[PDB]
Amino acid sequence: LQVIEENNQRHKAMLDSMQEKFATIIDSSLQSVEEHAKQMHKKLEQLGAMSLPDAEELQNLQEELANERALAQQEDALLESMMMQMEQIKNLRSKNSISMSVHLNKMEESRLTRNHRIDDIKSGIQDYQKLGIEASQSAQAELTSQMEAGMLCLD
Amino acid sequence: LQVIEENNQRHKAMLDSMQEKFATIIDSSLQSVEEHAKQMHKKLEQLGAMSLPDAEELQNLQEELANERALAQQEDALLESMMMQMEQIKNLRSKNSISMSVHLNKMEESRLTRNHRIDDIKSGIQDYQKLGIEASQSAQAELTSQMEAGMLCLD
Amino acid sequence: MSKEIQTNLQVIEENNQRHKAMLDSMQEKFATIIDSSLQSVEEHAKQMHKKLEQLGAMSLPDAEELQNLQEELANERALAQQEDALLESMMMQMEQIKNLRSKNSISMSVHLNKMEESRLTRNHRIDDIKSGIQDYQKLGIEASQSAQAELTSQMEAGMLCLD
Amino acid sequence: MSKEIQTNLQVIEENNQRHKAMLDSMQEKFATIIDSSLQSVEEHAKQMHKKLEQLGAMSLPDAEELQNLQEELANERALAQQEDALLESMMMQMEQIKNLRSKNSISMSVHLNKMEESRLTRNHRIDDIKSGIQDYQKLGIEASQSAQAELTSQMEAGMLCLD
């Protein structure tokens, strides 16, 4: 009669043995979510950590790329510097060389003059010789003219 | 008689008219020598005068030939100077460039690592998915096992 | 009292039916939940896979850049060699010109020395000619006075008897 | 007194002969002197001509030197041109290398900028994935508590008559 409760008690026992199997499955799925979130955010943090070292390299490459441009800078200035001096020397050389071509032609000009002056001293001596021969002949004349006039009488 | 002196007087007159023609010829030949010596030593002095100007030119050429050697001197020093600096720049460039080849390979080394780390997060999610499917099947089981046990009597 | 039992039977059958209606009611509801937590999982998996592909897809361009960068480094190294060879080949031409220029300056100093020596010799040979004149006009003066002797001698001596 | 004249004749013939002997004597002697002063002249002329030839003979070597000197000046001018051309052609190669090097450094800065921009973007896409998780586990927590409601709800409600 009253043991109709006994059917209820096993039926009610069927829920509390069920609510437990059910709660434990939901709780083992929520636990499975917050677990995955742990494992990932871990591997994400380590991956995001790579960024600072990658930015280091980029900054160095950036710096090394600057050093390069400053070395190219130094080179242009050098070249232009040592070219300008090379040019100034080139002109001094030139100036010098034009000066030498002048003194050489002034010595060729002198060599030719020495010649006209040497030649005319030869000519001057030959003149003296010529006048010495003419003198000799003249004296041989005045001499024999005194001898011719050493006569007396007659005829 | 005594006029035999008259022959002597004309004879003596023949000498003094002769000594004169003769002295005058010697004296006109000595005069002709010391005259030539005058005309020559004149042209010799002017010729010998050329020597100082010729020595001037030689001294200048000597000087200009010295300037040249000092310009060649300046050039060697210049070249060697601007070469040495060119060399130092060459090395700095090199050093820089070797440094860049290092940072580039450290970024390729990082790119490959990023990949292994990206791939395994994909693999980690597929794992989570796989475990989520296995969980779902497991729960469908424990569920229907509670339903199967909702029977009574008989059999 | 035979009906007194059919009363208990109809309420024990009622309680069982009432109990089964909710027994089905929660099971269907629960199978909805586990089938919803799976969809919530597979959706997030799709959600993440989309972003992980988009992120992993950056690898090729990053590699493009490094490759382009790496070869541009080679360009520089080429330019270095070229510059090197240019300066070296300039250094060597400059060496030879230097020598030639040197050799040439010596040859000029030698010709200059020759002309200074030639100038010197030319002066002493001019000196000799100046000397040759003062020698000559000396013998010239001495010849005339020596002849005026022998002239005026035999004039003075030729007048009358002399010994 | 006929002989007194032959006395004067023999002494006037004597005086004339004596006078002629010396007349020849000085003329021969004088023709020796004028013939000696000419030899003294022609000898000095030979004497000078020898020295003037030896002196004038220096002209050719002096000219040799100037010519050798003049062409050595041309050697220098050649070397100048060569050096000029060498430096000019070096200046121009150096100009091009400079440009290439320049152009190259820009291309590298561009690839670097790209990678700094690529790095930035890659971080924010990583940020989103971190965000996507905290979104997910939020919806995860909220889903569980919402289901524990509907679970414990119909357990509590499914015991006996409820409305």
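Residue numbering for chain A follows Swiss-Prot; the residues present correspond to positions 648-802, in that order.
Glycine too: its Cβ is placed from the backbone N, Cα and C atoms.
Counting only residues at least six positions away in the same chain, no Cβ atom sits under 8 Å from the Cβ of A:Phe669 (mutagenesis position). Quoted from Swiss-Prot, the note on the mutagenesis of A:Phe669 to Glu is: Remains tetrameric.
Here Swiss-Prot describes A:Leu726 to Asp as a published mutagenesis experiment; the accompanying note says: Mainly tetrameric. Mainly dimeric; when associated with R-775. Its Cβ taken as reference, A:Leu726 (mutagenesis position) is surrounded by 18 other Cβ atoms within 10 Å in the chains shown.
Among the mutagenesis entries in Swiss-Prot is A:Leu726 to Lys, noted as: Mainly tetrameric.
Classification of A:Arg740 (mutagenesis position) by DSSP places it within a helix. Quoted from Swiss-Prot, the note on mutagenesis experiment A:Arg740 to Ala is: Formation of tetramers, dimers and monomers.
Following the DSSP three-state reduction, the secondary structure of A:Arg761 (mutagenesis position) is helix. Cβ-based neighbour count (10 Å, all protein chains) for A:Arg761 (mutagenesis position) stands at 19. In Swiss-Prot, a mutagenesis experiment is listed as A:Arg761 to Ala, annotated with the note Formation of tetramers and dimers.
In Swiss-Prot, a published mutagenesis experiment is listed as A:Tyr775 to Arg, annotated Mainly tetrameric with formation of some monomers. Mainly dimeric; when associated with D-726. In the three-state DSSP scheme, A:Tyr775 (mutagenesis position) falls into the helix class.
Those mutagenesis positions from the list A:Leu726, A:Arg740, A:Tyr775 that have a Cβ under 8 Å from chain C Cβ atoms: none. Note on A:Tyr775 (mutagenesis position): other Cβ atoms within 10 Å of its Cβ, all shown chains, come to 20. The Cα of A:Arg740 (mutagenesis position) lies closest to that of A:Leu726, out of the mutagenesis positions A:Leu726, A:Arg761, A:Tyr775. The two recorded residues A:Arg761 (mutagenesis position) and A:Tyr775 (mutagenesis position) have their Cα atoms spaced 21 Å from each other. Rounded to the nearest whole angstrom, the C-alpha distance between A:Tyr775 (mutagenesis position) and A:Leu726 (mutagenesis position) is 73.
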